[PDB]
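First up is the structure itself, then whatever we jot down about it.
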Protein chains: 2
Amino acid sequence: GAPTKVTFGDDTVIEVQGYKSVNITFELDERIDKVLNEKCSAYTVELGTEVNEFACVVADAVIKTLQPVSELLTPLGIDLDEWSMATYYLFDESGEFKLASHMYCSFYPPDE
Amino acid sequence: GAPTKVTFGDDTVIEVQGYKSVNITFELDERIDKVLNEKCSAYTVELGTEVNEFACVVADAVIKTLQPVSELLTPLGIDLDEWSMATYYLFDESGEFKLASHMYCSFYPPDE
Ligand SMILES: [Cl-]
Ligand SMILES: [Cl-]
Ligand SMILES: [Cl-]
Ligand SMILES: [Cl-]
Ligand SMILES: [Cl-]
């Protein structure tokens, strides 16, 4: 959670921190997966981050995106309080719990 | 005041921020210049920082170091309130207002 310090010759010091560009395709609710892919799909996370920890980041981003329009989600049958503390799963294109270029976000594990 | 973003191939992103290791030799008050060189002489500053802005950083570090012992500085004739808003000068080994490996901190400009 802190950058790496690299020292060179003439007392010059650079701090380097690594990240990976993660784009999330949402499979939470088919009727709003489109707007979730537009408004809260781009993420930049440290290489050392755990997927179970990155889950809470995407989770808060989902609720923070949907809270201003919660009253429009009630006629769709979506209760944010149910979503606000539900379990969020992320996995790579092959259904593995590893960070990757493209990932899926679903309420259910990646099938088999 | 923000790091530089560098993108590589497989969606890997690194943030790089540069600094220079500055060690200050104090010429403020001969009787306490020793302890100032021991307790608040090491600094790490961005390459783009201005010296007049780095002056306020060293200034607050001086007062923050001396405030717990202000009552010991009164018999020495040092008033921190006078120091707390005095003018601080920094210059390189050749008396230039440029950041360098080694710098001097004095209440007076670098002579000629
Ligand atoms: Cl409502
Ligand atoms: Cl990947
Ligand atoms: Cl950084
Ligand atoms: Cl006193
Ligand atoms: Cl230098």
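In order, the residues displayed for chain A correspond to 818-929 in Swiss-Prot numbering, which applies throughout.
Each Cβ is built from the backbone N, Cα and C atoms, and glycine gets one as well.
Look at Swiss-Prot and you will find A:821-929 tagged as domain 'Ubiquitin-like 1'.
The natural variant A:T842 to I is recorded by Swiss-Prot, whose note states: In strain: Omicron/BA.2, Omicron/BA.2.12.1, Omicron/BA.2.75, Omicron/BA.4, Omicron/BA.5, Omicron/BQ.1.1, Omicron/XBB.1.5, Omicron/EG.5.1. Taking Cβ-Cβ distances under 8 Å and a sequence gap of 6 or more within the same chain, the neighbours of A:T842 (variant position) are A:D850, A:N854, A:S858, A:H919, A:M920, A:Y921, A:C922.
Close to A:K856 (variant position) in the fold, though at least 6 residues off in sequence, lie A:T882, each with a CB less than 8 Å from its CB. Quoted from Swiss-Prot, the note on natural variant A:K856 to R is: In strain: Omicron/BA.1.
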Secondary structure composition of the domain 'Ubiquitin-like 1' (A:821-929) [DSSP: H/G/I, E/B, coil]: 35 helix, 33 strand, 41 coil
